[PDB]
Amino acid sequence: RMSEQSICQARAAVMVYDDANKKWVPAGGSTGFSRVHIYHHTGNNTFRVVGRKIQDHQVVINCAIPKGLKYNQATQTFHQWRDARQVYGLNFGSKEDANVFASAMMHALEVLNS
Amino acid sequence: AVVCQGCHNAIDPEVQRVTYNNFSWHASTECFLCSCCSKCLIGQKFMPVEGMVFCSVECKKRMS
Ligand SMILES: [Zn+2]
Ligand SMILES: [Zn+2]
Ligand SMILES: [Zn+2]
């Protein structure tokens, strides 16, 4: 019953890297900034990244956070990580959005590495 | 050699581009867009906030 906890809300344009066209592209197929959360399932101590388009709340990312996720703070406003399939990118609206998300990601990883 | 704030890909060093602070966007592809509603803002009224731009006061407040 206990709904998942949102532990941050950042503004980012969610992106994926398109290998066949060797460039970054918008996740879900369309441009626009999303509201991006880290959700914490307090029952199980599992976490996921969920990003919903600001204009229409389309879910463009729904990504589990594993123990040992390598979180790459590539630029001050662009962070990325990968799984076996994709590289995900977050293009933040500002340095504050980015730092707030990164802190929540490290907190998630803190709990996951306990 | 600069990276686009809209699409996160390289901007050709030679071409002209949209600039605001240490942010740049492609001026030829649809990169300079309202962060909310994706409206093209080239030649248009715009409202910049760090790495984001609007469009209008309605799109801006939607992203507060
Ligand atoms: Zn671009
Ligand atoms: Zn245009
Ligand atoms: Zn707009």
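Residues displayed in chain B correspond, in order, to Swiss-Prot positions 358-421.
Even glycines carry a Cβ here, placed using N, Cα and C.
Remark: secondary structure over the domain 'LIM zinc-binding 3' (B:362-421) totals 5 helix, 18 strand, 37 coil, with classes taken from DSSP. Summarising the annotation, Swiss-Prot assigns domain 'LIM zinc-binding 3' to B:362-421.
Among the mutagenesis results in Swiss-Prot, B:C391 to A has the note: Abolishes localization at focal adhesions. The residue drawn here is the original one. Long-range C-beta contacts of B:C391 (mutagenesis position), restricted to its own chain and to partners at least six residues apart, with a cutoff below 8 Å, comprise B:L398, B:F403, B:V410, B:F411, B:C412, B:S413, B:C416.
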